Amino acid sequence: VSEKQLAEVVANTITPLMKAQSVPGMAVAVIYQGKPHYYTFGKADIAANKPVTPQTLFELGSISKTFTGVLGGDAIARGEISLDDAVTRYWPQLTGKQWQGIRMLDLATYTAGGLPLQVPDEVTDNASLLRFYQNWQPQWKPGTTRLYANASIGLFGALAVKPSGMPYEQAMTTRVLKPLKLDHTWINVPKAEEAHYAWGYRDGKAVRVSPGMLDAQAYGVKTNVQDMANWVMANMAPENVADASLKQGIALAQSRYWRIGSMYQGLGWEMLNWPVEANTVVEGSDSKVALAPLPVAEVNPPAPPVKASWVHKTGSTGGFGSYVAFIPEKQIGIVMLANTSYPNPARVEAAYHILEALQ
Ligand SMILES: *[B@@]1([O])O[C]([C]C([O])=O)[C]=[C][C][C]1[N]C(=O)[C]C1=[C][C]=[C]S1
Ligand SMILES: [Cl-]
């Protein structure tokens, strides 16, 4: 499949998508034959008439969780934490007896027993954060029910960096971003970079993400399409990652911990076995499945990375919608960054269609 044909397949999928979903701007990377290929469409900022470029910063939303998963894996590989350890090992002040039996694994993979999708808006400091988790009453025993949640993996990422003594942003930069040369990926956008920051859009209004507790760990990363392509490349082919603990952390994040229907839960990353049909992946992305509390089948010991996987993550904020998927066996992958949050099934369908052209 030539560069020219690939550019046509991308244009012919994305242009109708943007029209149908009222998306002002998109940046796309396709990973193919050892390198990224970049396609940019529309506007980063409508009022200012600024085009999307390969340097335009997008809000990743929950694709931030893949960075959380890999940083946590790296901590495991340094010997600083174990997924088998009790959450209370890293938070001794968390004295409530309901936390017994809840492992760092459970926090990382949404199986703690019903931690909710969000940290409540009244949580504004450490005292309030502690109170929230102290007062939480699990609806299910640990290791029985997956409920996708910021309050779960968010807390995992905060606790994962504690033994290192490093704050979370610092740990992420030193241990994940810098070694991979992701030098335009930000939890907090510096002043000097602000001109690259797209506006998000919802129902015609410009919007950007506001602060919340555990945001950095759950939904706070911003990045451009070059850094995201290289992030996808590193996760798709970790054999080329030099730092030993980081390479193992990447493997840990794509390891299978639980089966839930047709999908498997990694650390941030989710996986289906390849080959998989589009309707299987599309159906799973629907909110009525994706947000539901669902029974789990344990994968113990965790299964190491399966090369024949569809590996993916969707993420949104108020004004952005992003999606990434890759197939390590085929060495193909895609990044779709957009400045409006459009339906996840639509992201999956487009990503699957483009990657199908490469098979
Ligand atoms: B995150 O982006 O993940 C999505 C995944 C999906 O769409 O199935 C859903 C919920 C949690 C995450 N999103 C949010 O927390 C919403 C926002 C965060 C900041 C502003 S809105
Ligand atoms: Cl600690």
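We number chain A the same way Swiss-Prot does; the residues here are 23-381, in that order.
Recorded method for this deposit: X-ray crystallography, 2.0 Å.
Just so it is clear, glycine is given a Cβ too, placed from its N, Cα and C backbone atoms.
Noted in Swiss-Prot for the protein shown:
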type: ACT_SITE; residues: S84; note: active site, acyl-ester intermediate
type: ACT_SITE; residues: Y170; note: active site, proton acceptor
type: BINDING; residues: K335, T336, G337; note: substrate binding site
type: VARIANT; residues: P58 to S; note: In strain: MHN1
type: VARIANT; residues: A108 to P; note: In strain: MHN1 and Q980R
type: VARIANT; residues: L152 to V; note: In strain: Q980R
type: VARIANT; residues: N262 to K; note: In strain: MHN1
type: VARIANT; residues: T362 to K; note: In strain: MHN1
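Everything Swiss-Prot records as a feature, shown here on the structure.
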residue	record	DSSP (3 states)
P58	variant position	strand
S84	active site, acyl-ester intermediate	helix
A108	variant position	strand
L152	variant position	helix
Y170	active site, proton acceptor	coil
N262	variant position	helix
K335	substrate binding site	strand
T362	variant position	strand
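Checking the recorded positions (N262, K335, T336, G337) against the residue listed as 'active site, acyl-ester intermediate' with a 10 Å Cα-Cα cut-off leaves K335, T336, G337. Neighbour counts were taken as the number of other C-beta atoms within 10 angstroms of each residue's C-beta; across the recorded positions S84, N262, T336, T362, the minimum falls on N262. Here the recorded positions are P58, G337, and the one ringed by the most other CB atoms within 10 angstroms is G337. For the substrate site, the Cβ centre of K335, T336, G337 serves as reference, and the other residues of the chain with Cβ at most 8 Å from it are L82, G83, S84, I85, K87, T88, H334, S338, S344, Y345, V346. When the C-alpha distances from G337 (substrate binding site) to the variant positions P58, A108, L152 are tabulated, the minimum falls on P58.
Checking each of the recorded positions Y170, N262, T362 against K335 (substrate binding site) by C-alpha distance, the shortest gap belongs to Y170.
Among the recorded positions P58, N262, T336, the residue whose Cα lies closest in space to that of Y170 (active site, proton acceptor) is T336.
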